[PDB]
Amino acid sequence: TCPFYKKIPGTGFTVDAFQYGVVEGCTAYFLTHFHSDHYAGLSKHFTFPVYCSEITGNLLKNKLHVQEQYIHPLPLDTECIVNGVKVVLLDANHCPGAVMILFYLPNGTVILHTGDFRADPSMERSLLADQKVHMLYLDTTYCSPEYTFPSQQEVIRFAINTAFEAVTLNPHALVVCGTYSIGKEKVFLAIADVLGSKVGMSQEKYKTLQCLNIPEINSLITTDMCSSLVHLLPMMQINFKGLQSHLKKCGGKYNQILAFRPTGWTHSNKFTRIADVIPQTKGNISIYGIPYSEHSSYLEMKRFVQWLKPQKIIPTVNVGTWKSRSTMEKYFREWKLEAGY
Ligand code: NI
């Protein structure tokens, strides 16, 4: 049974609600982004209208085989009428194709559902500037002040400088980057650009990247592993055993691996600056964990919410424990008293 925080009152609509069977009353199912916790339940046998971005629609058709007749793509930043209700899709600054949804209810209530997002000051100059929001359905993944991490630009700078130094010292080093979902593509694209290489990967991953509308993608990626000195591998293989096994397969072309694991936040963020990050090393293999986040930090979240001034907040992450729920409610009240709304 579908939980309350996935239903939009006063509508026939649900958000990210495909794992509950046929939801009673639902005439349109919205999907914010193509991550498995959110699409859980969709397949080629789905027969209800799905509303989403163009990029999400490419992935539903090619990767999950949903039939074309049930995929409804909408442009961003554009007022659209769906089943008699005005909606707008906004870029979420999450993974490719990820959106927030603004719903203009027939009674005059305005609701924003963030999906998953990384709040940014640029959002304060979207179509959100123009009007009031009564209810905010909020991605609260990192809603606690311990959750700190650097900008995505600082992280990429570290990765580019690290890879370029290592391969200039040893032209026989291979770079490997882990992946397990869409998102975080800048990590491997930026490193391959500094090295003058295409990114090599499996046919399955190549297929996924070809759905993302990235400009000039055919110039940037390949399935010919022998021609590339940046390889992608599943995240589960980014360990000393898996990397050893990979280096064997490269026919004596390489004598060293430098690997990256993009994570979210980890507790070593509570001690170490990005500049001071060091790898784990065994013999001719080194592994960097780098804190490349596609979710808001606590301070980014707080800023966004204090600017929007919603009347009510409904968390969509960390909702399963009383301790989490109580912690989040406390910070919402602090934020409101401090800003005066
Ligand atoms: Ni996500």
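To match Swiss-Prot, the residue numbers of chain A are left as they are there, and the shown ones run 700-1040.
Quick check of the header: X-ray crystallography, 1.4 Å.
Backbone N, Cα and C define each Cβ position, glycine as well.
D838 to N appears in Swiss-Prot as a mutagenesis experiment; the accompanying note says: Impaired nuclear focus formation, reduced interaction with PIAS and increased sensitivity to cisplatin. The Cβ neighbour count for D838 (mutagenesis position), using a 10 Å radius over every protein chain in view, is 23.
Around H994 (mutagenesis position), the same-chain residues at least 6 positions away in sequence with a Cβ under 8 Å from its Cβ are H793, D815, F816, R817, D838, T840, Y841, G963. Swiss-Prot gives this note for the published mutagenesis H994 to A: Impaired nuclear focus formation, reduced interaction with PIAS and increased sensitivity to cisplatin.
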